[PDB]
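Notes follow once the structure below has been shown.
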Protein chains: 2
Amino acid sequence: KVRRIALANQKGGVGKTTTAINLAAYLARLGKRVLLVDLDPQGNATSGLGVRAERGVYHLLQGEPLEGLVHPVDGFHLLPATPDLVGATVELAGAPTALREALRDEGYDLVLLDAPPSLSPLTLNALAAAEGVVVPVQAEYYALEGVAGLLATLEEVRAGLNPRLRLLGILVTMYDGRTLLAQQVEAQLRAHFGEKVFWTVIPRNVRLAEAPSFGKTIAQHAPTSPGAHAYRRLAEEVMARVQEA
Amino acid sequence: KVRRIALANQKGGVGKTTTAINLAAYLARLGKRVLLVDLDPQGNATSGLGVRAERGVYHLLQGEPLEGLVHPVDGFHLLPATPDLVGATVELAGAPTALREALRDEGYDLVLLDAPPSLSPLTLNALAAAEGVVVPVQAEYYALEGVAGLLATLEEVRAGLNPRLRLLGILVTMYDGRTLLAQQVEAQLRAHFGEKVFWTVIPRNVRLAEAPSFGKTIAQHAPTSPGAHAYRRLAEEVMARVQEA
Ligand SMILES: Nc1ncnc2c1ncn2[C@@H]1O[C@H](COP(=O)(O)OP(=O)(O)O)[C@@H](O)[C@H]1O
Ligand SMILES: Nc1ncnc2c1ncn2[C@@H]1O[C@H](COP(=O)(O)OP(=O)(O)O)[C@@H](O)[C@H]1O
Ligand SMILES: [Mg+2]
Ligand SMILES: [Mg+2]
C-alpha cells in the first residue's frame, strides 16, 4: 500500500521539485487528498508555489501540529520549507526515522516528499518515511550511472532503515525534442531498466520553466501546454503503479 | 508469441495507416525484420510510402511468391495493395482464413496488417490471421462506444475464427494539445479500459499529416517532430507488450 512517495536522486536540477509540484496538482484533480512536503532548505517547492512561510517542516519536527503548518495550494496542501530547516540537518543526522515519526498524515491519500539534491539527512529522512520513490532523470548519458547508484542507495535503505521502500519509477524529464540524443538515451534507459522506467516522459518546455517564477503549477499557468498534458498522464500512470503495487 | 499485429477499428480516418507505417519505421530501427501488409483497396499505406505497384496482396492470394511482391521501404518490406484488391472481397467473403494460409511470412519478426476502415472480409481476414490487435482511436467521445464494439468483435473472432487473437492495445491518436477535451477523453478511456490503453499517445501534428503526401515515414520526413518521438516510444511500448504477452 503506497501512500508516501519520495522524489529523489543524486543531482539537482533534474526535475524533482517540478514533478512534486505538478503531480500534486494533477493528483488533487484526480480527487485525491494530497500533501506536498518540502524537505529542501532552499525551499524551491514552497517558492514555486508562491508561498512565503515562517513555519514549516522544521516546526513539525519540534512537535507543532500539522494542521496549523500546512498551506492550501491549488487543491492540495503544502507543508512548506522555511529558512530555518537547515538547522535540523545535524539533529536528523543520526535520526533517519525522525520524519517517519513526525508525519501523522493519516488524513491524506497521497504524500509527496520533495527531497533536496543531496543524500543529506533530509533526503535520508524522506527515503526512510516513504513507500515509493520516483527518480527524475534527464535523458542524458550520465543518467544510467546516476540511476544505478540511486537504486543501490534504495536497496541499502530498504535493507537497513525501511523495508517498505520500493522504486515506483524512473521518470525521464526535460526531454529535449529538438534532438535525436534524447531518443537514444531514453531507449538505453528502457533497455537497461525495463518496466522501471515510466512510459510518460516530461518534455522540456518553456511553460514548465516559467511556472515557478509565477508561483503557479502548470495546471494554473499553462493547462494545455505540452508539460501539462504530460504531468496529467503521469499522475494517471503513478496511480496505476500505486494500484498495482 | 505475438508476431502478426492487426491495426483495426470500425471507422476510417482514425490513424490505422499512420500507425502501421510509423510502427514499421521504428520497429525496423529497433533491429526487427518487419513486413507491412496493405489490406486496403484504397492502398493508403502503399501510397503513403511513395510506392506504385501493379502486384500486391491480390497476387499473394492467387499463389504468387511473397519475395517477388514485396517492396523495400525505409528498412522494412511492404506487401502493397493494388487497385485490383477490391476483386478479392467477394472470394474472401466466406473465406476468412484465406490470408492466414497465404501468409508464409516465416522470415519476418513482426508483421503489420493495415486493415481497411470496415469490417469487410479483408478486415476479417486481418483479424483471423493476427495474434495481436492495435486499435487506434481519437480522444473524442464516440471512441468509448467504438472501442467497446471493436472489443466485442475481437471476442467473437476469438471464439469462432482465431483463438490466438488478443488485444495488444488501444492507442490514442491525433491527441489535440490545444484543448482540455482530449485530456478528459483520455482519462475516461483509461478509467474504463485500464491497462488496455497504451501509455504512449500520438499527438496531432502537422508533420505527421504531411508525411504520406511526401511518400515518407515520419522518421524520414521529420525525425525530431513530436510524432516521431511518440511513434519511436510506441514501438518500444509495443515490444514490451509483445515480450510480456
Ligand atoms: N520539463 C521541463 N522543461 C523545462 N524546464 C524544466 C523542466 N523541469 C524542470 N525545469 C526547470 O529546471 C530547473 C530545475 O528544476 P527542479 O524541478 O527544481 O529540479 P530539482 O528539484 O531536481 O533540482 C527549474 O527552473 C525548473 O523550472
Ligand atoms: N497524429 C496525427 N496528427 C495529424 N494528422 C494525422 C495523425 N494521424 C493521422 N493523421 C492524418 O489523418 C488522415 C487519416 O489517417 P490514417 O492513418 O490514414 O487513418 P485510417 O488509416 O485509420 O483511415 C491522414 O491524412 C493522416 O495523415
Ligand atoms: Mg528540488
Ligand atoms: Mg488506413
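Chain B is numbered as in Swiss-Prot, which gives 5-249 for the residues shown.
Cβ from N, Cα, C; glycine included.
Look at Swiss-Prot and you will find B:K15, B:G16, B:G17, B:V18, B:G19, B:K20, B:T21, B:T22, B:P207, B:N209 tagged as ATP binding site. Around B:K20 (mutagenesis position), the same-chain residues at least 6 positions away in sequence with a Cβ under 8 Å from its Cβ are B:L11, B:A12, B:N13, B:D118, B:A119, B:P121, B:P140. In this structure, B:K20 (mutagenesis position) is part of a helix by DSSP.
The local packing around B:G17 (ATP binding site), expressed as other Cβ atoms within 10 Å of its Cβ over all shown chains, amounts to 10. Sequence annotations record features per position, and here Swiss-Prot assigns ADP binding site to B:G17, B:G19, B:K20, B:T21, B:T22, B:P207, B:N209.
Spatially close to B:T21 (ATP binding site) yet at least six residues away along the chain are B:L11, B:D44, B:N48, B:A49, B:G52, B:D118, B:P216, judged by Cβ distances under 8 angstroms. Per Swiss-Prot, the feature Mg(2+) binding site maps to B:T21; the stated evidence is a large-scale study or a structure entry.
In Swiss-Prot, a published mutagenesis experiment is listed as B:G16 to A, annotated Dimerization-deficient despite ATP-binding.
Here the residue is the original one, but Swiss-Prot notes a mutagenesis experiment at this spot, B:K20 to A: Nucleotide-binding-deficient, no ATPase activity, cannot bind DNA. No effect on dimerization.
In the three-state DSSP assignment, the secondary structure recorded for B:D44 (mutagenesis position) is coil. B:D44 to V appears in Swiss-Prot as a mutagenesis experiment; the accompanying note says: ATP hydrolysis-deficient. Forms only dimers in the presence of ATP.
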Site extent for ADP (largest Cα pair distance over B:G17, B:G19, B:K20, B:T21, B:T22, B:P207, B:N209, Å): 16
Binding-site residues compared (B:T22, B:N209) - highest count of Cβ atoms within 10 Å: B:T22
Between B:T22 (ADP binding site) and B:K15 (ATP binding site): CA-CA distance (Å): 14
Local Cβ density at B:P207 (ATP binding site) - other Cβ atoms counted within 10 Å: 20
Packing count at B:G19 (ATP binding site) (other Cβ atoms within 10 Å of its Cβ): 22
Entries of B:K15, B:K20, B:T22, B:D44, B:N209 (recorded positions) sitting next to ligand 4, with Cβ under 6 Å as the cut-off: B:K20, B:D44
Close in space, distant in sequence - B:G16 (mutagenesis position), Cβ under 8 Å, 6 or more apart: B:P120, B:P121
Sparsest Cβ surroundings (other CB atoms within 10 Å) among the recorded positions B:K15, B:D44: B:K15
